[PDB]
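*Asks:* After the structure tokens below, expect a handful of questions from me.
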Amino acid sequence: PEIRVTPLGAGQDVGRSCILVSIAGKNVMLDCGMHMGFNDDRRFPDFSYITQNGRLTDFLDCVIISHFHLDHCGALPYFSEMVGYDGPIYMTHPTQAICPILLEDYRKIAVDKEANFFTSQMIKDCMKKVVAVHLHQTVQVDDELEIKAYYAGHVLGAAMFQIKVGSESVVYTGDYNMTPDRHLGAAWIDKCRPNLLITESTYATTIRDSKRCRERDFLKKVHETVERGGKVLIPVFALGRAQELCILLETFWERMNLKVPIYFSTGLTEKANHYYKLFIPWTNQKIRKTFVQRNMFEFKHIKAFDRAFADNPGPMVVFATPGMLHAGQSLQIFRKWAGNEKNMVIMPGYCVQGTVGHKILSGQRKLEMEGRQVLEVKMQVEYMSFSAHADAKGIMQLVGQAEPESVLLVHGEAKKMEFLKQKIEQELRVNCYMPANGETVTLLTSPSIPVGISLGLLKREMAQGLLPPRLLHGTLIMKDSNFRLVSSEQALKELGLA
Amino acid sequence: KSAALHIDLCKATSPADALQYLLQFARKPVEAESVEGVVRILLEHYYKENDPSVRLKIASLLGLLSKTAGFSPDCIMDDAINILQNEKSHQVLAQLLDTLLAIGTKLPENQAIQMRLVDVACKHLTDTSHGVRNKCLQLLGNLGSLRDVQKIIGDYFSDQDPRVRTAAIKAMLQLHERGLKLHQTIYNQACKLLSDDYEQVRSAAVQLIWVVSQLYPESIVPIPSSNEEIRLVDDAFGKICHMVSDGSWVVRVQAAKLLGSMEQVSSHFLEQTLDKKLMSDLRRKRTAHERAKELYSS
Amino acid sequence: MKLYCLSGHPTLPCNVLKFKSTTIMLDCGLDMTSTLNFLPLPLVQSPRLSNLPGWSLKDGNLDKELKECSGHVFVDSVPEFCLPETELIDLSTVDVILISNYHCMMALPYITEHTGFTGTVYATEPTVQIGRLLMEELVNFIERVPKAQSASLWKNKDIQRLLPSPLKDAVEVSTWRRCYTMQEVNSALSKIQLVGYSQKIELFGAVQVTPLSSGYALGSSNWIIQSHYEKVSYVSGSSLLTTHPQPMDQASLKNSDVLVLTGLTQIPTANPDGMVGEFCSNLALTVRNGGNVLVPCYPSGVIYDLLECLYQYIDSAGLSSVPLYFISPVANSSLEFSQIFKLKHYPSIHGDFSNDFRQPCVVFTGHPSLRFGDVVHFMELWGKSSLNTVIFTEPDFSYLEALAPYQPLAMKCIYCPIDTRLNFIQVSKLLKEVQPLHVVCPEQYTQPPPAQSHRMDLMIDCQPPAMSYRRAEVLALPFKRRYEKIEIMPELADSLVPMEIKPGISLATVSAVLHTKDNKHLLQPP
């Protein structure tokens, strides 16, 4: 009755979220990722379990993937042919639609950078081995184990998954936002009482209101820039992140409106527009209602921007493509904005992508590119946590609703996690971990044995209960098939001994 | 027509023939003196009939006849009580208890009400019957005095079914609304069940916490509970806040109205409020501003 | 287990299951044949209605409130809808209500706002919304014209005995009520909690209910009510194959102790596909001759299946420039849902429609009943022209009732009823495999249909009990064994003391004490 959890890529390290979980006799991998900022050695978090059993299918019963981010599902196509996995890969319906979109786009950026990467061929192969699981739908993946989705917010398709085989439930909760950000209300999990709760610890410091604070900060920053041709250079790594940026720009225009200039994500913002409109069910309840009665996500400005914002020194509000990548549209945009007063750049996400993340952290003017390029920046660097995620207050709350026997911290930095772990240990009467990459926690539980009573017996004892001391006798019949509890007399009669 | 009806009831060919006739009679109204007629007849039939289905409707009919404007339910409450003692299926008994509650409210005389209450305390102890228990709680609550009643209700506060738990809370709540004064024992009991699994229970629980909070704001809770001693109302306000942040959309609605309605909260605690956690469902959001303005006056 | 049957009609059942100390109202349905019984009510005063005679019932009494059209009586009150009997079982005691299909969930707000009930209705997300816009559609139609002032005044038994055949056959007369307001609709929809498919929503820690996929139109949710020992399965609106909606979950409905089947083909000789084809032919023929086409349909289900075929025929026939004008308030909403999950829709008649009206067209109108809605008015305009046709696509209402008040009509009348719901052969094949021990289904299914002599009737090996109105029927199941889990740290050890009697049987003396927390059982040593 021991459940062994070993993060091969998650744990103390943020990104490459991969967590193997051995509830009873069943192994289940919780994600499989592409840690960014490294040319090699991090395409796929190394697979100890793979090295042991040649075929993954035999060793691994099942794989649940949280959502489309390259962090989580990025290296899901690794597994098409090379390590040769077959079985039900389980994502929510919104996830699986957008998952290939980001897979292929990264595939594109990788080949222009030779590298033995998955072609579209093998990405498609891997995608053909996928089962879509609706929200709050209990699906038995095996005879014994079953998995149920929950609403994780964060993005359309963020599924909080509870793998339960018997009475012991491990509920992973990765990238869940506990506030009603746009496109998403607050993430609800019911009172499962799972044995182990696994959480994202990206924010181990308690934050202000998710929406109001982020509006205030954005507006202030924009106004500050605007004085002398204030530029905008904002990285956006997701489809639903682009929409967020567009809404923020709309808000700016509403409050101010002094400068007409607006820019959009990229050429194919048509697509994002499309996808969001498609999945009305999953979106925030209120937002969906508003959409059924109002127009959603109008944008026709991207094309106008591109030409205007081709290395010229104006006010254009450009949210460029993949900011924290080796190359891309975003890198080009950053190079364009580099070394001018006009320029202000915002890091909307967590801005933790290996080397680029480190550069963001220390914000060194004398920054060195991977190639032999000398770029010196003299713009204003401000970071805001506008990224959809749960603050350390939020983590506390969800721990509350689940109220597990224990918690395990993955997907934050160790320092931050340490403090959070201490807090949770003090606050709720549970013992919580913060394991490193490749380190397993053998958290002992015990078996909870299900047996059937005779209804007569139960009734009688219940009656004894209410008038007040309540000792109850009787025997078990044990065929190992149908464990039953019967009365003294009844058992005697059953086995035929007078 | 009273004696014709008598004849029709027995002449039923099958159990389910009897059932329909009773049903049809339900749909024709009965005057003061014919209601006396039919009650008697319908009791007689009840004795002699072996199918529960029919017994159940007989009971429903009885209740309907009790509720008649002209009718006074005297000389047949004793009969009802007698049949209660010697009945055997929980559904029918619950229906009869419901009839008894109807009878109780029909005439406000002190003596008969008390008799009925005692009868229902007896029926309150019924076992593995979720429904007799609930009906009993309801009736106790409805026919109750102005202490013993209040003390009784806590027993069923801690009951197997959440369905009984709720009923108990509502019963106490009812006792308040007929001009009674609940005790601080009740307060502690209400604080003990604010964090039950079922959504119903939680809804009711805060309702009551608010009730007793308004009853004893001046009183204080001696227990430190990891801090220095503070006011009852202070703690009540706190507990109701927590509920705003609880994991349900309807539990929050309960909290919001009550949080706003709270008075003589200490200026410190009132200032500190996390009532600005308005989010998600926009019904709650709208609701929580309404009372904000009512009490910003204050 | 006692199941109380509270509604007569096979189509809308409202059957209340008392089981494992928890009672469930398996559906809430509004019948609507009573409404077809009353005289039709137009948006704008129609000459005929004003100039109609009485039926000369005489015998003293009423000549005001009974009329005569083509030798058939109607009543000069507002159409009144039959609703499931409320008397046999108290609503309070029926705990939660499960609601299967959006068509079958009407009359929810009657009960919730009229007769006392404090529980939580469980219905899957699509059906709630579709049903919401359908009741709003219904309320709008009856309240467009305030002619509800009048009283029926024919309900008396004596009056019924003397009056003629059409009215005579009302199974209940006294339970008829005028339609609920938009407030009650709102209350009803509010109390519904939206529960997805295959979701194990458990009530009061007693039984586990879950809405399985039925195969029928979007939101069609047959239900299984299991308790770890007895699985009771409820099988309404459960068309096998209807294309787009997720198919019927036969495997999930398998090995059910007690199967209740209620939704089934209104027409046994449906021949769905053929009728769709014929429909489109007829429409085409008439638009070609230059006469107009009228289709009385609802705002979901059948409407969209018929639209996809029409487009295809136009593509194949090149019969363009014939405006397909859909006229209904919630048309807006209807199309929106289709999107979420050359036709021009106008919420308001005498508006965009009037300005854009063209000489030939195919108009899909307000209500199939022909009593309340916009159909009435267009029916009147096109009645007097032989050219113009009316196609009844809807099975709910018999061909002949609509024809009855409007009997002197020139319009060519065509019947093209399409029901995707399981056929009797389909139900027969379903039930061999699903293999349930007792099945409960209305009398209607038990006997062959009145129309046809032939033995198409629903039969199972176990000879299934026939339901009926006001019939409380008790099936033959007593609970024999119920679950109880064993403690981990204290109990397991002491209760792991087996003493072997036989090779395959062991015996352990178990002593503990039981806490009955939230209706669950746990034995642990004191």
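By the numbers in Swiss-Prot, the shown part of chain C spans 1-61, 64-343, 372-556.
We read in the header that electron microscopy, 3.6 Å was used to get this structure.
Including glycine, each Cβ sits where the backbone N, Cα and C put it.
When I checked Swiss-Prot for this same protein, it listed these features:
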type	residues	note
BINDING	C:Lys2, C:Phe19, C:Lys510, C:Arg511	1D-myo-inositol hexakisphosphate binding site
MUTAGEN	C:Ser283 to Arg	Decreased interaction with INTS11 and BRAT1
MUTAGEN	C:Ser283 to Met	Abolished interaction with BRAT1
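Map these features onto the structure and tell me what's around them.
*Replies:* For C:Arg511 (1D-myo-inositol hexakisphosphate binding site), the same-chain residues lying six or more positions away in sequence with a CB closer than 8 A to its CB are C:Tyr231. Annotation note: C:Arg511 (1D-myo-inositol hexakisphosphate binding site) sits in a strand segment as assigned by DSSP.
Other C-beta atoms found within 10 angstroms of the C-beta of C:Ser283 (mutagenesis position) number 14, with every protein chain shown included.
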*Asks:* Suppose we draw a 10 Å sphere around the Cβ of C:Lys510 (1D-myo-inositol hexakisphosphate binding site). How many other Cβ atoms does it contain, all chains included?
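*Replies:* Other Cβ atoms found within 10 Å: 11.
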*Asks:* Let me know the largest Cα to Cα distance in Å among the 1D-myo-inositol hexakisphosphate-binding residues C:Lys2, C:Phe19, C:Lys510, C:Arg511, as an integer.
*Replies:* 19
*Asks:* Are there residues of the same chain, six or more positions away from C:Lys2 (1D-myo-inositol hexakisphosphate binding site), whose CB falls under 8 angstroms from its CB, and which are they?
*Replies:* C:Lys18, C:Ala502, C:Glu503, C:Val504
*Asks:* Rounded to a whole number, how many Å is the Cα of C:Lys510 (1D-myo-inositol hexakisphosphate binding site) away from the Cα of C:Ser283 (mutagenesis position)?
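*Replies:* Approximately 60 Å lies between the Cα of C:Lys510 (1D-myo-inositol hexakisphosphate binding site) and that of C:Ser283 (mutagenesis position).
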*Asks:* Calculate how many Å lie between the CA atom of C:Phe343 and the CA atom of C:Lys372, with the 28 residues in between left unmodelled, and give a whole number.
*Replies:* 20
*Asks:* Just need one number: Cα of C:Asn61 to Cα of C:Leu64, in Å, whole number, across 2 unmodelled residues.
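*Replies:* With 2 residues missing, C:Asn61 and C:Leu64 have Cα atoms 5 Å apart.
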*Asks:* Among the recorded positions (C:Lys2, C:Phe19, C:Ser283), which are close to chain A, meaning C-beta separation under 8 angstroms?
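*Replies:* Near chain A - Cβ to Cβ under 8 Å - we find none.
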*Asks:* Name the secondary structure element type, per DSSP in three states, that contains C:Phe19 (1D-myo-inositol hexakisphosphate binding site).
*Replies:* strand
*Asks:* Long-range same-chain neighbours of C:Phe19 (1D-myo-inositol hexakisphosphate binding site), Cβ under 8 Å, sequence gap at least 6?
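*Replies:* Correct list: C:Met1, C:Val209, C:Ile227, C:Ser229, C:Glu232, C:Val234.
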